[PDB]
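What follows is a set of notes on a single structure, which appears directly below.
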Amino acid sequence: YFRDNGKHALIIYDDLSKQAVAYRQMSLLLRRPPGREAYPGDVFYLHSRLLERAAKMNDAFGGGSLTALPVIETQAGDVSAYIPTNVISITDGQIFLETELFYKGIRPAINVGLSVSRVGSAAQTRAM
Amino acid sequence: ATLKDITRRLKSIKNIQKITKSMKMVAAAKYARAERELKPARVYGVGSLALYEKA
Amino acid sequence: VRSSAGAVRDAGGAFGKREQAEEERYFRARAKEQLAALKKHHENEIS
């Protein structure tokens, strides 16, 4: 609504790894056949159709925007898991938080080595 | 960890073990040579110290 | 299960980072030396 009415919005799904679990429970109780790790087949779609709504409308469509900051939770840093990889291949950037950095004193634990942002140059003030 | 983590760690440790075995062999050869060359130098140096402990 | 060349830096454990640093420090030193020599040659070859 906000992005369609020329305003700007920010949405923070927290977590998406629990929406995936709720969807899996629904799908298993409707008797739909399971998939990998018991998640339904349509588990990528579930998220891709959801994170694709965070657009940046041009000035003809109001100019409004909707940023999204999905939050995923990995297991012992296994970024290679199923839902983490799906959402990593869906989103633009990433912000890797690591426990080894959290306890080494670096807080926020952002792992600047791996953290990425496709926009990069653009969307940054000239001084910064 | 997962299977790939364990596989990579196992391969790395195997390489490390190979390298340390090779280095042990090299060090043993160099040690044998060093002992062989140390005997005469042992007598020579002990002689050179002779004076101070005698006077 | 076997082992292959260049596996210590594929795991990326402690030995991988240790080796990467042991390489980078040495080659930074040699690059500094070579750059100094390059500057000296530049100056000595102007004439």
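So for chain C, numbering is Swiss-Prot's, and the shown residues are 33-79, in order.
Header lists the method as electron microscopy, 9.2 Å.
Even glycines carry a Cβ here, placed using N, Cα and C.
One mutagenesis experiment catalogued in Swiss-Prot, C:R50 to A, is accompanied by this note: Strongly impairs F(1)F(o)-ATP synthase-binding. Here Swiss-Prot describes C:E51 to A as a published mutagenesis experiment; the accompanying note says: No effect on F(1)F(o)-ATP synthase-binding. C:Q52 to A appears in Swiss-Prot as a published mutagenesis result, with the remark: Impairs F(1)F(o)-ATP synthase-binding. Among the sequence features in Swiss-Prot, the mutagenesis site C:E54 to A is noted as follows: No effect on F(1)F(o)-ATP synthase-binding. Here Swiss-Prot describes C:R62 to A as a published mutagenesis experiment; the accompanying note says: Impairs F(1)F(o)-ATP synthase-binding. Mutagenesis annotation in Swiss-Prot: C:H74 to K, described as Retains its inhibitory activity at pH 8.2 and does not form a homotetramer at high pH; the structure shown retains the original residue.
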Review point. Helix, strand or coil: which one is C:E51 (mutagenesis position) in, per DSSP?
Key: helix
Practice item. For C:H74 (mutagenesis position), just count the other CB atoms lying within 10 A of its CB, please. Key: 9
Practice item. Compare the Cα of C:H74 (mutagenesis position) against each of the mutagenesis positions C:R50, C:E51, C:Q52, C:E54, C:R62 and report the nearest. Key: C:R62
Check your understanding: How many whole Å apart are the CA atoms of C:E51 (mutagenesis position) and C:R62 (mutagenesis position)?
Key -> 17
Check your understanding: Cα of C:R62 (mutagenesis position) to Cα of C:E54 (mutagenesis position): how many Å, rounded?
Key -> 13
